[PDB]
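J.: Quick one: structure below, then a few questions.
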Amino acid sequence: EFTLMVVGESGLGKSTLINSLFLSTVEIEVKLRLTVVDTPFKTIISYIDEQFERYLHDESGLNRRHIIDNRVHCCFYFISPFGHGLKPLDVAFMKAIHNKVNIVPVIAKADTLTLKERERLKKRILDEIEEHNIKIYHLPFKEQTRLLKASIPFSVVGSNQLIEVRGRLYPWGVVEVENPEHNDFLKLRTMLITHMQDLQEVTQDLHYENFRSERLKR
Amino acid sequence: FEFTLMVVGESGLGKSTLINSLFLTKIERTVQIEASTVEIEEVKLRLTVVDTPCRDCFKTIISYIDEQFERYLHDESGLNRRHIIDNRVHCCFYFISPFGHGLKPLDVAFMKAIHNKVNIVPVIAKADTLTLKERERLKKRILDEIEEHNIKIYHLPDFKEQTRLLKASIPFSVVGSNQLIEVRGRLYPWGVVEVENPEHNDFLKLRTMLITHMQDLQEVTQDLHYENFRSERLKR
Ligand SMILES: Nc1nc2c(ncn2[C@@H]2O[C@H](COP(=O)(O)OP(=O)(O)O)[C@@H](O)[C@H]2O)c(=O)[nH]1
Ligand SMILES: Nc1nc2c(ncn2[C@@H]2O[C@H](COP(=O)(O)OP(=O)(O)O)[C@@H](O)[C@H]2O)c(=O)[nH]1
C-alpha cells in the first residue's frame, strides 16, 4: 500500500524516470499509486490535504476493516538542470507542501551536466534548501548509507531504450541509466525501495498527525 | 562594416556561451536592452543578448527593434549624413529549448511580432541533451509549426551540396563551451561533445552561415524590413 507523487516542469523526464523505475493518477501492481503532475498549486495542496480528510474521516468511523490509505507518502520534486538553483516557483511550491509530504528533490535530465556543473548545482540547491528553511525528507549500511546522503539531490537520467542495459545514445557516447558513475538513478531507486516503510511511517507519525491535531483543535 | 546580432531566448539556454564560442569572448524599458549590448571589432559587431521569460519583455524588444529603425530614419532625414551609424538589428538568433515538443504559443506570437522587422534564425539550444532521433523530431515539429503559423524566418539564398546540407539543418541544433578539451567542448563521463564537430552538432554551420550571409542579412534588413518600417512610419 504506497503512493508516490512526481511534480515538476513539463519536459524534465518525469514520466520516463517513473517508467525506468518500474519497467493523472495511475495505479500499477506492493500496490503503487503514482501521481505525475506538471507545474504550470492550490489544487496540489488540496489533493494532498484531501487524502488526509478521507483517512481522518475513515479512521474516525465505526467501520474500519477496509480503510484505503491514499495519503501521499513521497513527492519527487524535479528541478531543471538549466537553472543555477531553485527557481522561486520551485521554492514557493516546496514551502507550500513541505509540511504535508516527504519531498525528495531530484535533478532531472542529469546528462545535461558535466560533473563539475552537477556538483555546483547540488551544492547550490542544498544551500537554498537551508536558506529558505525547506523541510525535505531526511534519510534515517555503514558506507552505502554514507554515499547515498552525500549525493542528495540525486541527479538522474531516465530511459527505457536499450543500447548495444538501458541508456541514451549520442554520437559522442552512451549514458547508461544504471551506471552510478553516470547518474544517481540506482541510488534513487534503491533509496525508494529501501525506505518505503519509513516514508509511509513519517507520513503517518508526522505529516498526518500534524494535519490531524490542527483539525481537532479548530 | 557594421553588423548587429541579437540573441533572445529563455535564460539557462547557453546563449552567452554560444556567443562566446562564435568569437571566443525585469526587462521593461528600451534603455536596458542597450545597456546589454556589447561592441566588438573582429568589422564593427554589436551583440545584444536578451533573456526572455512578464510578456512586457517581448514588448520592449519590439520597441527596441523599432528605435534602431527610428535612429536610422531620423539620421537619413537630417542634413549631415556622412556617417549614419547603422544600429539596426540584422539578425536575431532565437533560442528554443530542447525540453519542449516544439514552440510554445508565446514564441509563436512573439516571432509573429518580430518576423517582419528582423531576420529570425531559430536555434535549438543545448543540443547535447538530444539524441539524434530526438533532434530530428523536434526540428520537424518546429518547421511544421512555422509553416502552420506562417512565421517568416530568414530564407538562406539560392559548393553545391554545402547550401543544400546547410538548409537541411535549419533550425540549427548547437552546443557551446567556454571549456577546452582533448577543441572547445564538454566533458562527460561517457564522452566528449566537440563544439566544432559537425557530427556532434550544427555549431559549425551556424557560424559558417553567419560569416557567409552577413552581407545578405544586412541587405534584407535594409531593403525589406527597414523600408517596410519607413513606409508605415511616414504614412502616420
Ligand atoms: N537528455 C535527457 N532526455 C530525456 C531524459 N529522459 C527523457 N528524456 C527525453 O525527454 C522526453 C520527455 O520526457 P518525459 O518523461 O515525457 O518528461 P515529462 O513531461 O516530465 O513527463 C522523452 O521522450 C525523452 O526523449 C533524460 O534523462 N535525459
Ligand atoms: N548541456 C549544455 N550546457 C551548456 C551549453 N552551453 C552552455 N551550457 C551550460 O549552461 C550554463 C549557462 O549557460 P549560459 O550561456 O549562461 O545561458 P544563458 O542564460 O542563455 O546566457 C553554462 O555555464 C554552461 O554550464 C550547451 O550547449 N549544452
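Since chain A takes its numbers from Swiss-Prot, the residues it shows come out as 37-59, 84-89, 93-103, 115-214, 224-247, 253-306.
Note: Cβ is positioned from N, Cα and C throughout, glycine not excepted.
The following feature annotations were taken from Swiss-Prot:
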type	residues	note
MUTAGEN	A:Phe156 to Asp	Loss of dimerization
MUTAGEN	A:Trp260 to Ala	Loss of dimerization
MUTAGEN	A:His270 to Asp	Loss of dimerization
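Distances, neighbours, how buried they are, the whole picture for these features please.
T.: The Cβ of A:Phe156 (mutagenesis position) lies under 8 Å from the Cβ of A:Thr186, each of these being in the same chain and 6 or more residues away along the sequence.
Residues within less than 8 Å, Cβ to Cβ, of A:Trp260 (mutagenesis position) and separated from it by at least 6 positions along the same chain comprise none.
Under DSSP, A:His270 (mutagenesis position) is assigned to coil, being neither helix nor strand in the three-state scheme. All protein chains shown were included, and the count of other CB atoms within 10 Å of the CB of A:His270 (mutagenesis position) stands at 22.
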J.: Which of the three DSSP-derived classes (helix, strand, coil) applies to A:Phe156 (mutagenesis position)?
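T.: Its secondary structure by DSSP: coil.
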J.: Need one number: the Cα separation in whole Å between A:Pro103 and A:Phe115 across the 11 missing residues.
T.: 9
J.: Could you tell me how far apart, in whole Å, the Cα atoms of A:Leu59 and A:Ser84 are, given that 24 residues between them are missing from the model?
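T.: Here the Cα-Cα span across the missing residues works out to 19 Å.
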J.: Can you grab the distance between C-alpha atoms at A:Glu247 and A:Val253 for me, in Å and as a whole number, given the 5 missing residues?
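T.: Those two Cα atoms are 8 Å from each other.
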J.: Return one of helix, strand or coil for A:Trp260 (mutagenesis position), based on DSSP.
T.: coil
